Amino acid sequence: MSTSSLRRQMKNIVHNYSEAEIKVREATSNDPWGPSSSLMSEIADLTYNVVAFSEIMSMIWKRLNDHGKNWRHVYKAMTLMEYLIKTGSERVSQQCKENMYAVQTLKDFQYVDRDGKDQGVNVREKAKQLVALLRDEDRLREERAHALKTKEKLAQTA
Ligand SMILES: O=P(O)(O)O[C@@H]1[C@H](O)[C@H](O)[C@@H](OP(=O)(O)O)[C@H](OP(=O)(O)O)[C@H]1O
């Protein structure tokens, strides 16, 4: 709750995380609500700074390496990546393409919670899609155009 938020912030303070690291953490939290579209736009804007780009990619990597009951860290890190890939600096997709082998290993992520529900299949499902996104240059270009087309329409109508 505000209690998960509180602990998250204390962690931020202890580690002296940057603004970009704080944002990525929030977007990829264990909370059962999705990364907010506007927070995600702020992270996209930060991918054009070399320090913030390094921080963002490093924190995504960390989150992607989580396990078990923290599966939402991994799933949301994939969601964030897909968004950055389509809408941030093109450098994000270049780096993700070069590290495809690591997303590929998530095809075998497993987690069954205490009620016996398979939550890990969510990670496998998303990992397959992200790998299909990265392997296709033409689709990558078409998605980046469509994101700009969206931004352009939201700006002639504002
Ligand atoms: O309660 P525990 O067992 O200590 O486990 C933590 C808990 O799930 C938090 O909700 C989570 O932070 P978020 O809410 O930010 O997802 C945190 O992730 P973190 O270690 O990667 O920050 C965990 O370590």
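Note: Cβ is positioned from N, Cα and C throughout, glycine not excepted.
As annotated by Swiss-Prot, domain 'ENTH' applies to 12-144.
Record note (Swiss-Prot) on the mutagenesis of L6 to E, H or Q: Reduces lipid binding. Close to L6 (mutagenesis position) in the fold, though at least 6 residues off in sequence, lies no residue with a CB less than 8 Å from its CB.
Other C-beta atoms found within 10 angstroms of the C-beta of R8 (mutagenesis position) number 15, with every protein chain shown included. For the mutagenesis of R8 to A, Swiss-Prot gives this note: Strongly reduces lipid binding. The structure shown keeps the original residue.
Following the DSSP three-state reduction, the secondary structure of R63 (mutagenesis position) is helix. Residues within less than 8 Å, Cβ to Cβ, of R63 (mutagenesis position) and separated from it by at least 6 positions along the same chain comprise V24, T28, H73, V74, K76, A77. Here the residue is the original one, while Swiss-Prot reports the published mutagenesis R63 to L with the comment Strongly reduces lipid binding. Abolishes lipid binding; when associated with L-73.
Taking a C-beta cut-off of under 8 angstroms and a sequence separation of 6 or more, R72 (mutagenesis position) has the following same-chain neighbours: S29, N30, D31, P32. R72 (mutagenesis position) carries a helical DSSP state (H, G or I). Annotation of the published mutagenesis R72 to A in Swiss-Prot: Abolishes ZNF145 binding; the original residue is retained in the structure shown.
According to Swiss-Prot, the mutagenesis experiment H73 to L carries the following note: Abolishes lipid binding; when associated with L-63. For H73 (mutagenesis position), other Cβ atoms within 10 Å of its Cβ number 20.
For the mutagenesis result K76 to A, the note given in Swiss-Prot is Strongly reduces lipid binding. Cβ-based neighbour count (10 Å, all protein chains) for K76 (mutagenesis position) stands at 24.
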Task: Using DSSP with the three-state reduction, classify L6 (mutagenesis position) as helix, strand or coil.
output: helix
- request: Tell me the residue counts in helix, strand and coil for the domain 'ENTH' (12-144), as DSSP assigns them.
  value: 99 helix, 2 strand, 32 coil
- line: What remains of the mutagenesis positions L6, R8, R63 after requiring a CB under 6 angstroms from ligand 1 is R8
